[PDB]
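Trainee: My questions all concern the structure below.
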Amino acid sequence: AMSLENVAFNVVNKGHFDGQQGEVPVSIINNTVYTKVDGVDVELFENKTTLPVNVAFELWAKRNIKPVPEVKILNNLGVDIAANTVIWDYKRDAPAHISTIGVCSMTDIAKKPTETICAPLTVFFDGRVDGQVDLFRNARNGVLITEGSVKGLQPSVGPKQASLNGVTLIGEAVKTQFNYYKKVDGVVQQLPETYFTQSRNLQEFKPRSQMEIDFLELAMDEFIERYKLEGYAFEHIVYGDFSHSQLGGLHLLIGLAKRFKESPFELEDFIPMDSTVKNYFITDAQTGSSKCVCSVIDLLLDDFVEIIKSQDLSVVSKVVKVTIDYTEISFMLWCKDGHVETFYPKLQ
Amino acid sequence: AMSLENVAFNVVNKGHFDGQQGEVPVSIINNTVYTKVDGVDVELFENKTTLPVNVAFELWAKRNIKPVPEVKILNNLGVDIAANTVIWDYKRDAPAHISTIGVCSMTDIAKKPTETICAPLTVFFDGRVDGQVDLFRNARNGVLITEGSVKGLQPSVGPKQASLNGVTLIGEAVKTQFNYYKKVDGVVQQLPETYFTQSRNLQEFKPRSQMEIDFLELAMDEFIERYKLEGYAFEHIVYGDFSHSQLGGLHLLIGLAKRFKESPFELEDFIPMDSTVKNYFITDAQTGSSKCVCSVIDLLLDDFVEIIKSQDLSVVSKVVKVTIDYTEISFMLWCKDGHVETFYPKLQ
Amino acid sequence: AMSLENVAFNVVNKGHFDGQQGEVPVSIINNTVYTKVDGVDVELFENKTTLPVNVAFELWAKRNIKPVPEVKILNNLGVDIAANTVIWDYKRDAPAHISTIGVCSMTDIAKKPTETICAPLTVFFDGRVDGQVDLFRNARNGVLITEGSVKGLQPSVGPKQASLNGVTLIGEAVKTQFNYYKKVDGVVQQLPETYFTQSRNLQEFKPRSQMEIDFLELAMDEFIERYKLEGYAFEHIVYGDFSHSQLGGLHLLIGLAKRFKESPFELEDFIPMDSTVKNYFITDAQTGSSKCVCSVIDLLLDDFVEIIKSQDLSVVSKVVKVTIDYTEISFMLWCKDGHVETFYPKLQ
Amino acid sequence: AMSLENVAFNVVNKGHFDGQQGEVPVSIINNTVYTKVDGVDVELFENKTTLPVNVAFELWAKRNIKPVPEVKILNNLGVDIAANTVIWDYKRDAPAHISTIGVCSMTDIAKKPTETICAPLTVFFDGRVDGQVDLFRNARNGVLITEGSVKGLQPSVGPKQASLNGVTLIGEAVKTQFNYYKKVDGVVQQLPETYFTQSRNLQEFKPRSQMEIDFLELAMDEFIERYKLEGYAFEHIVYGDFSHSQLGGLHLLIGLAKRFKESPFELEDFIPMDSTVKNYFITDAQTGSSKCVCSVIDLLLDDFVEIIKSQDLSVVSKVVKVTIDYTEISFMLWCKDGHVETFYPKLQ
Amino acid sequence: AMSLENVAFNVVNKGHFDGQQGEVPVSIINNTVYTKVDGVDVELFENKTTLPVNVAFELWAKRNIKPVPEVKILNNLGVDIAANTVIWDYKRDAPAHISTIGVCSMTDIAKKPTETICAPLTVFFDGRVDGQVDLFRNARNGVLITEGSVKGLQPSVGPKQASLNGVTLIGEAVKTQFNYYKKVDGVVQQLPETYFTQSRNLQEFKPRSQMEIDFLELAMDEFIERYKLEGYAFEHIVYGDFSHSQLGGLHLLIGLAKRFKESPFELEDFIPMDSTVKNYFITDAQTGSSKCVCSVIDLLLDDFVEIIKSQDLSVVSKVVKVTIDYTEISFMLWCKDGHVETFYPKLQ
Ligand SMILES: Cc1nc2c([nH]1)CC[C@@H](N)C2
Ligand SMILES: Cc1nc2c([nH]1)CC[C@@H](N)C2
């Protein structure tokens, strides 16, 4: 017996939608939901979505509050809709998927993922919810996450991290590393071997290996010496070159993190969404070196070193395809005289 | 068990709020309420009020659908709020009263008119609803309407017309003429002797007396001759003078109705509300004669003739006070040599 | 001493801005201005302009309430701005000019038209306002209207009609026919010989000549016979042809007026503005004949007959230029075997 | 002589409303007030309230800029309206009270608190303003704050801190500790003995006692040993338990402050208002331990220790009522074998 | 061939408008521009301007991405419009100028600065763009910036810093120090000798001289002793006095930076725009000392010392005019017994 006043009651009393009975007085003014708390209006939600304010309010209240795969993973795996949940995209302040299944009467295309409208869509199934592994077995298309083994299904160990209420973390009290499964046209698909992005921030960047500790602590020329990275253009690619008007390289998040402690810079996130590779309009405050489209990827430094060291440096230019987060990322490799000139996530 | 989805269900299925159980999917976009009817959005209500869209939607759905006193009457009688109903003001497209009693959780100041918050307010009571005559008897301040007699209380016969769903009419299938009662500070008032405005339209003006039939049918100088109105400036006051740049007189609706069949004109309702006297910015299309503030009152022609013929014509200018719709209307009487120059509802 | 509350006071009490002192409480919600009248909000103005709501409110309140030249005339004469007034465009529900001179602090580019910012702009001067004839004499660029003669300047007799509060009319109580003057770069221009559009409505179309009375009263083939219009394609041009899917001709308002009494039709005003020639997407309800762009002009039938009869009918197609409302109107003349096929205001 | 343009002049020149004469050009676009500063619009205020934009602008400009009681105190004391001032709620970006007295023509219910409409409302009086102690003596309901003694009135020493322009602080240059007085139905009410919340932030938490310094500096088991807190479940209640999926305890702000220096966490303020007890949807970033409704109170650690040590630990479960900020806060005390299991601010 | 979908394509692919061909699907909802990225809407721009959302989107995309003069400089130099570029004001989130020249069809007043509409306007010319020095030579009014010498034109060395994408910086990889030129009425104007503001932040304030290092490191009385500033009221002016309810002095940014490390305070930027002198409503959190209008200027401490030491201290009060950023800043100098009492940027 769904209602705006019941959704608001659940938000106010339970912190989110919890199936409780009750109603609070609500007022809707433009794109904001308010509730009366002893005579005055208190803001409950500001709609930042392209959906009607009361509809977005309901989807946000009904968001999955368990650790869930990051939106970039779900997108790279071709997920269209989730089964009986809402994956809230905290990067966009909006639902990650346009439609719902058994969540909200306004956005629902079906009450159950077994209805024929869902057959051509890649439905997201959560093995931690009763009956969802079975629902995935009947689904023509879908992506399944489990905490353990599913008899007969060959698993794909996903990233260590998951999003819990907008917080990307590697769980200690909760499990965040799932097994992944995919189905395309009724056939289970073998998920490729892949690297995973680390999902770290610039403000709170922490090294996750000895190489990463040595990169952040050592000087440029001695880190390169220690790790035998001569001829691999890490000075340009990872460290970044701030000597010319156009900023050179700076494509690994760890190199942006190292620069960040010395001097600050602006990263304009002109397409604010979750993705494996992020494009930024970067302006370095110290030097004034800038770049309109600077592709940045957060790979573990060891993974990036393994990728670049596994390439043939005999051709002037070529497209190098690397599977990261289940998606094929094209990198442009530019070589001269048997050494790397530049290696960057290719701008389409 | 109030909710936006239940109110919308009632609107869609019952034409208005009828206490039925059920919910329809609703979407709110800016100031409009929509409902999904087979995949597409159908508009249910556009908010023209200063209240939040969902709150105004609820008050409109919960409007009184029985013939009720016109807002101008309720306002002239000093009504602040209604007991367990919403008097919808169709002239303003808004609730006639700011707050409610037992109607809507957002606007309610009390669930019952007996709660002390209502004591200082003039509560509107409807004798056609069970218990409201007794609630009025116990209330400190209030206005009561009944279809018949009330033991002990001396009645005041109200206007013949009432508003039914925005349509002002003299009922044939329904009673529209009520008895009026008013209590201030616990004391049953003796309501004054009063004329009533006729609440007619310009497009569908109908005469309600032989004098009114003769006014609309006869030529100016012969109507005045028949009714001995020489020296009362009806040529200026009622007929209107369109010979100069500023339109002369034209203060009685019947005279606007007579002009309307011959030639059209614009009446700019710059304060769109229900009131005993209406101010219009009038532009005559035929002649181009115009007036920024032309006060217009709809009195029965016989009543207006009785008012003007009961005045002393010996002073240049004076304020004439007439009780119309229970309120004191000031008129400006302008005389010269024992004859009327003009007589108009005072602009104050 | 300008203010939102003072402008609202003037609207409420004087019908428009009248320089009176006082303030009323105002509330602004989105694009609507409201005022509190005894506890409740009453709508004073809905902004339909691209200007801020309070700024448009002020310009509308400060509109010229005397008969003024129609916007199409002012536009055809190249008027940019008005001197110390606001010409309200009732067709667009907006000010006719972007900026003001001595009207509103937000839109003013100058307090007086003598300030150098006004020198390159064609300032509209009203000879009925003291000093404006002299201001025009000293202005580099301007358009002047007078009711009578101006010493030295040779007049151009304007159209008989003017707009008074949005009502286009030929004044009887007020003068609406002005003398026109125009100065470009300091030189008093000789305005061209011109026809004038009649500015009539379809709902209340009135004939302004014996030919126009005969057109509306007589049958097609006998009006053409009486006025010797054989070979001039009036059957197609003025009467209109509703026999095919694309509606033929119907370019003179009088012919639309004649059809309107027999059967109704939709005129979609897809560019709602005042102009000499109007484009309509017309759908005939009776036959279903329609046309996406049907140019319609309101010329006096005698003027249109004089124009078409003064053309050479020897070429297949040519552009015929006619001065209407001071502007050059291109028409397309299409002939075959020495007779007109069609003649329509050119779609360019 | 109140106006939008005068309020804006005061904001621009005086930083707030200061009763000065003058006007600046203002433009209102949706919910934002702008002023023209040399050709361009500069934003003066963005409306985050449920009031009309120009009305909220005026109330914000007319906000009390002297140290005033925090909104939670005023709410706990039952304050409805303030006398001749606006208490701006910086937590909600809105006026703390719906209506005003002698502040703004749109929100005013009276010009003076002596008018009968104010009698049933708890009016806030400021003894630092001339005549307000007298006004409180005549008020049927009210809350009075003074800097010193009022003859005959028994005082209540309030919290040390007050809000000055949104900044909660313990004054050094200004007095922030007031005497409190309350009247209910014409009778002065004895304010209960109470603890006061400390109103500290997580980002800038500072200890206000030796116990608080020892809590932040010492290790868990040695702080408990020093202060003889064995059996009082401080490990769960104050320190917090991050070992399970549902976060255990963590109900004192000081314990959140201690965790904050080690590792970060998200506190979703789903009811953003000022209150004695705050509810947060907490997600710990390090462990992934989370809780939908985690009640957090900022008591001085010594005060919290005194409360928990003054309870009988012989019953399985009971409601413990503690007066904090003048309000009775219910705490749920859970005991087993003569020791505390948990003690939390009870979720209604 | 300008379009909303092409501007959005350029934003998405090039980080800004780069003249590329292509279109992306766009959706406009209220004041926000969105683009569809694999089924979902991703926000591209939120309009904070008084221009229509699609028009502001285009101007922002077409912003100058090279280091440009800070808006305060352009304003102080009387710049009205820029030639064939948009100077984005990052302080206001809006275009610095109302109209454009050859940028956007909606805001353009001309396609080239040579058109007569531009003659009376001060056009901003960028010597780094081909043909703009010539355009400045033909311009009746204008401001020119160059990186080097212009034959015959006497230069004015501008500030060391420029804004690059909102980041004020002293360029190392790019040139930020320009030569300035101005023309008024066809005549080149000699730009006065001027000091320049340093454009530093409170959060990241860095000293730019030994005196500034000594000010931040030394104690008050010993800095004054070292620099012989006895009798110059630096204790009040630069250090600030927090002992009374009204905060004393604190008019140099460096003194606010020194206080900021010890204790925090609120600076309410009630006129959020870029200007030489900034007015703040300051509330000191530690003491509670506050000031409604506290003028703050960021001069190099040596420059401020040179200004105050170059004044005659013999008069009680006088206006001291100092050229800063090309504008004449009035300072109020107050002296007693041959010593400074106070010296502040004069509030008009
Ligand atoms: C408004 C008004 N003023 C006057 C009239 N009407 C008519 C008679 C005159 N003495 C003066
Ligand atoms: C638009 C238009 N095109 C034509 C006509 N009208 C009529 C005569 C034909 N020759 C061609």
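Easy rule for this one: first residue shown is 1, then count along the chain.
Structure determined by X-ray crystallography, 2.3 Å.
Note: Cβ is positioned from N, Cα and C throughout, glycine not excepted.
From Swiss-Prot, here are the annotated features:
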- E:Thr114 to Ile (Swiss-Prot position 6564): In strain: Omicron/BA.2, Omicron/BA.2.12.1, Omicron/BA.2.75, Omicron/BA.4, Omicron/BA.5, Omicron/BQ.1.1, Omicron/XBB.1.5, Omicron/EG.5.1 (VARIANT)
- E:206-345: domain 'NendoU' (DOMAIN)
- E:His236 to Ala (Swiss-Prot position 6686): Complete loss of NSP15 endonuclease activity (MUTAGEN)
- E:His251 to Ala (Swiss-Prot position 6701): Complete loss of NSP15 endonuclease activity (MUTAGEN)
- E:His251: active site, proton acceptor (ACT_SITE)
- E:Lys261 to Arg (Swiss-Prot position 6711): In strain: Kappa/B.1.617.1 (VARIANT)
- E:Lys291: active site, for uridylate-specific endoribonuclease nsp15 activity (ACT_SITE)
- E:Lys291, E:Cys292, E:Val293, E:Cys294, E:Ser295, E:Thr342, E:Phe343, E:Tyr344, E:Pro345, E:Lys346: uracil binding site (BINDING)
Trainee: Run through the Cβ atoms and count how many others sit within 10 Å of the one on the residue listed as 'active site, for uridylate-specific endoribonuclease nsp15 activity'.
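Mentor: A 10 Å sphere around the Cβ of the residue listed as 'active site, for uridylate-specific endoribonuclease nsp15 activity' contains 19 other Cβ atoms.
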Trainee: Rounded to a whole angstrom, what is the C-alpha distance between E:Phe343 (uracil binding site) and E:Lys261 (variant position)?
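Mentor: Rounded to the nearest whole number, the Cα-Cα distance is 24 Å.
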Trainee: Quick test of understanding: given the recorded positions E:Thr114, E:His236, E:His251, E:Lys261, E:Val293, E:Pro345, name the ones whose C-beta is under 8 angstroms from chain D.
Mentor: E:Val293
Trainee: Return the maximum Cα to Cα distance in Å (whole number) over the record's uracil-binding residues: E:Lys291, E:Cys292, E:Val293, E:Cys294, E:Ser295, E:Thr342, E:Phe343, E:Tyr344, E:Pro345, E:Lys346.
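Mentor: Output for uracil binders E:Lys291, E:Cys292, E:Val293, E:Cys294, E:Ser295, E:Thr342, E:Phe343, E:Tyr344, E:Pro345, E:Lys346: max Cα distance 18 Å.
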Trainee: Summarise the domain 'NendoU' (E:206-345) as counts of helix, strand and coil residues per DSSP.
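Mentor: Per-class counts: 38 helix, 49 strand, 53 coil.
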Trainee: Where the distance is taken from Cα to Cα, which of the recorded positions E:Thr114, E:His236, E:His251, E:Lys261 turns out closest to E:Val293 (uracil binding site)?
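Mentor: Among E:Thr114, E:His236, E:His251, E:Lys261, E:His251.
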Trainee: Which state, by DSSP, holds E:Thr114 (variant position): helix, strand or coil?
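Mentor: E:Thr114 (variant position) sits in coil per DSSP, no helix or strand.
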Trainee: Going by C-alpha distance, which of the recorded positions E:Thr114, E:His236, E:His251, E:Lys261, E:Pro345 is nearest to the residue listed as 'active site, for uridylate-specific endoribonuclease nsp15 activity'?
Mentor: E:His251
Trainee: Using C-alpha atoms only, work out the spacing between E:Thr114 (variant position) and E:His251 (mutagenesis position) and round it to an integer in Å.
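Mentor: Per the Cα atoms, E:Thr114 (variant position) and E:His251 (mutagenesis position) stand 43 Å apart.
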Trainee: Cα of E:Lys261 (variant position) to Cα of E:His251 (mutagenesis position): how many Å, rounded?
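Mentor: Approximately 17 Å lies between the Cα of E:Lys261 (variant position) and that of E:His251 (mutagenesis position).
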Trainee: Only counting partners 6 or more residues apart, tell me which same-chain residues put their Cβ under 8 Å from the Cβ of E:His251 (mutagenesis position).
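Mentor: E:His251 (mutagenesis position) has long-range Cβ partners E:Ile237, E:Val238, E:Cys294, E:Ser295, E:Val296, E:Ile297, E:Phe343, E:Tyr344, E:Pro345.
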Trainee: Pick the one among the recorded positions E:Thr114, E:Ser295 whose Cβ has the fewest other Cβ atoms within 10 Å in this structure.
Mentor: E:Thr114
